[PDB]
Amino acid sequence: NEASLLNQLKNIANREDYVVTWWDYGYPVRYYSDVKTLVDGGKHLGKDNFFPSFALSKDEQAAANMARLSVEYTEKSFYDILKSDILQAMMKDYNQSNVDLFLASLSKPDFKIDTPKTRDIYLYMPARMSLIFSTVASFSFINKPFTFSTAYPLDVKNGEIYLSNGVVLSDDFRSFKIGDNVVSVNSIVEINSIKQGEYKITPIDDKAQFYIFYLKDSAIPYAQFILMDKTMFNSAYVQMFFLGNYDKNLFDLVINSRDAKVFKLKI
Ligand SMILES: [Ca+2]
């Protein structure tokens, strides 16, 4: 129950703290937790979405840093450039002229956070977001496609599975065609239990792109499988929520649930 988990968040965290998350949950979080957010029903323009999306789509370390940067610079952006165009502001304070290289800059373990820490930050990552994560991650691109297609079985006739995304998957989980021809999946990944670290990956051809996810116990209707590329596989969302793999020098797990996870930025 979301209200319960976000009411748990209220007590754990502080009124000044931010929760970083997608805007669809902006209001619920502010209501249940009584904390600040980056976006919400009333504030989710492209320029807005970029920051939650980045710290949800990029690699853990990159997301850890943006979380801190975006929060600190948005807060400050309430006292010139810092108003309207917060990414430029932070680039100057890092003397980076090229948007793409600064952003790539963030993935490095050797990135200095000059700006002081002024408040706590939490990541909120609900299961149900998978169904929309494709749209979430799209906003971490300045506007080179990605792939995050979730699907449920329509039928299972023969040794194949008629996935809802027009895809036809083999029962050994090693190929699909989409009504055409075979293309080996990079690896196989099945989630026996999220709350628990119950999963396993089977390497099956390196030069292959798409990963395949089997959600043996999806409590989410319409999300039984996930087909994703190497990038989405890298995201903090997949790695941290689904695979429950995270750096304990970057994040603290303060709320574990079947339905959602909450991490405390430690930086
Ligand atoms: Ca403070």
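All chain A residue numbers match Swiss-Prot; in order, they span 436-514, 519-582, 590-713.
Structure determined by X-ray crystallography, 2.8 Å.
Heads up, the Cβ atoms here are built off N, Cα and C, so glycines get one too.
Under its mutagenesis entries, Swiss-Prot includes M568 to A with the note: No effect on catalytic activity. The annotation that Swiss-Prot gives for the mutagenesis experiment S569 to A reads: No effect on catalytic activity. While the structure shown retains the original residue, Swiss-Prot records the mutagenesis experiment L570 to A with this note: No effect on catalytic activity. Experimental mutagenesis is annotated in Swiss-Prot for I571 to A, with the remark: Strong reduction in catalytic activity.
By neighbour count, meaning other C-beta atoms within 10 Å, the densest spot among the mutagenesis positions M568, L570, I571 is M568. Counting 4 residues missing between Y514 and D519, the deposited model places the Cα atoms of those two residues 9 Å apart. Spanning 7 unmodelled residues, the gap from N582 to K590 amounts to 10 Å when taken between Cα atoms.
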